[PDB]
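**Q** Starting off with a structure, shown below.
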Number of protein chains: 2
Amino acid sequence: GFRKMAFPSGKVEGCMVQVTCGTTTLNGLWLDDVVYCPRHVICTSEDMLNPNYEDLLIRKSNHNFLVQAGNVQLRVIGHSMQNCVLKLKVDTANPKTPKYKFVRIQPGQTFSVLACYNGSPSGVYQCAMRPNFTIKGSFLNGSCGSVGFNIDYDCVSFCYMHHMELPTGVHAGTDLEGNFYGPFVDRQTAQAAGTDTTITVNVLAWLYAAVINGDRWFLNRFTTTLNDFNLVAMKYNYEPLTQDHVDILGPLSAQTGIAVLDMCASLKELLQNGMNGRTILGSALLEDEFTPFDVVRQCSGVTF
Amino acid sequence: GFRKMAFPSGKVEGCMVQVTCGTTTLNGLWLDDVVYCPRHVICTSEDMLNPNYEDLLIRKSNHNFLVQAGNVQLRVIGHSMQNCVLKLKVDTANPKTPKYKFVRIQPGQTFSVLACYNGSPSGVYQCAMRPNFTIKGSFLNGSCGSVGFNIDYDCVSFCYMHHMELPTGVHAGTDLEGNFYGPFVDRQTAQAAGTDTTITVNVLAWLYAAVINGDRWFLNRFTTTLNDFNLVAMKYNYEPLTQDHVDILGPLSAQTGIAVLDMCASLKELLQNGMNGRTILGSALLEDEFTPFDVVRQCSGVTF
């Protein structure tokens, strides 16, 4: 048994608040005495085409921001802009503030999203940062300000805040310092995401997962080289594999007794021949949103 | 965008504790001054083949149970057996006790699992109760006592506690009153799960989800009857559909303008013709672990 598993959400749930500016409601992240939220909260429908955020923020007073933490109305005592985030200084430190860090993740890494509406948690699920710096999330109107995170030991590492849906129906957002992942801007304009690619190291991790769960039909007696594998990779829009990827997969290799370059030969055959109506871990497609760390945690039982 | 989404786990996280009896550690659920856990915690390796739980529990003293809530060691002041659960009366009420209910769910319904090791949360994911009263979870050694739950409004409804893995690699467990779901016993013996079937109403809900997410290739101009659909259903090991199922799907029907019996004709074609290498919501197989309620929550944005 092997599932898409999210981190436990409790420590983030106690940080989620509602932020209203005019008729626009979305979510904020209440850490210590600062609420972080998307700066587009200050936009009117009209402003959203080509907003001058500097001029719009000058228009705003602390009293134009209605922040609720469940029942409590939090008084905003200061407002400032960092990149695409608004920091709303509030009169109360969050007593539910967990230990935390702000981190900028790499493309191919995974995180949990706590999807929120009206400052209330709705649900938690795992996402990857796509190589083209989009995410394939589940987000309705008013989900903006929902965050992505990892937990290490007892520390929440915030890596994502939700801002927008692209034409293609994928999602874009920032780190908690307000810098977009990828080329996107917080403007209601047609914006191209790059060509996306499949995260090869993650497909290999998931093939290792399949083998640990005794699902090993796709194994073949052959090996390959990074060099020769990367030829097929480029043909099927897979990211090239590096020795770093090979080193990262060592625990699953050593755990299974299958060399990385042997697994890579099995992947080559799957891309060329397809799956002949066979499934791997109850899927009819190659899965690329589990990192090697994700597989090790689910197949070794790491807790927080 | 449409994901397997778990409920937020915070309110359950504060209830999870470690329960050790000899060399056996698993998890317990600390509500008020009672810790609930699988009664097989009291078994030795040997006892597990054919345990006489009444005689084994008589052997045990409060002092044979080591219960930790994070740092705190909880003193057990009473022990009793209800069906397949142990209730360990402790000297401290859990100050983190949420509002809660114990519910016995129906086959075909979904719940969130907080997978735990050593009384520490590892992760949260959605499960269905299979028609054969098993669950396809992700659980390692020491995951016993992990619980499944739903949240309504502000109330946690506990419906599952994990006890065992079946030969097939699926999972079995009890309600929080200690009654197994299905024919299973807490004995380390070969036990047959029934033939499993596909949860038809859930596959229809997910086809509705696909249509809401504008993924509608599989729609055809035809209708059918419960009567005639149920002929194909029985042929492909799908549960029969009732008017109750039709009524349950009304919100998604009314939401989409597609009649239930029209969706049922599309499902008939998919079962007979397969998917021709096309995907629905980024899946190459028919998904049956989303209930109509699950689809409505993800596609209407219900919070807690």
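Residues displayed in chain A correspond, in order, to Swiss-Prot positions 3265-3568.
Every residue gets a Cβ built from N, Cα and C, even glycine.
Pulled these from Swiss-Prot:
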- A:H3304: active site, for 3CL-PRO activity (ACT_SITE)
- A:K3353 to R: In strain: Beta/B.1.351 (VARIANT)
- A:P3395 to H: In strain: Omicron/BA.1, Omicron/BA.2, Omicron/BA.2.12.1, Omicron/BA.2.75, Omicron/BA.4, Omicron/BA.5, Omicron/BQ.1.1, Omicron/XBB.1.5, Omicron/EG.5.1 (VARIANT)
- A:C3408: active site, nucleophile (ACT_SITE)
- A:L3468 to V: In strain: Zeta/P.2 (VARIANT)
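Looking at the shown structure, can you explain where the listed features end up?
**A** The Cβ of A:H3304 (active site, for 3CL-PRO activity) has 23 other Cβ atoms within 10 Å, all protein chains considered. A:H3304 (active site, for 3CL-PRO activity) falls within a helical segment according to DSSP.
Other Cβ atoms within 10 Å of the Cβ of A:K3353 (variant position), summed over all protein chains shown, number 15.
Within 10 Å of the Cβ of A:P3395 (variant position) there are 20 other Cβ atoms, across all protein chains.
Secondary structure at A:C3408 (active site, nucleophile), as computed by DSSP, is coil. Within the same chain, residues at least six positions away from A:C3408 (active site, nucleophile) with a Cβ under 8 Å of its Cβ are A:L3290, A:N3291, A:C3301, A:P3302, A:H3304, A:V3305, A:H3426, A:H3427, A:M3428.
Sequence-distant contacts of A:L3468 (variant position), defined by Cβ-Cβ distance under 8 angstroms and a gap of at least six in the same chain, are A:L3505, A:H3509, A:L3513, A:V3524, A:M3527, A:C3528, A:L3531, A:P3556.
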**Q** Quick one: pull the CA-CA distance for A:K3353 (variant position) versus A:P3395 (variant position), whole Å only.
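**A** That separation, Cα to Cα, works out to 34 Å.
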**Q** Look up A:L3468 (variant position) in the DSSP assignment and reduce it to helix, strand or coil.
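**A** The residue in question, A:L3468 (variant position), is helix (DSSP, three-state).
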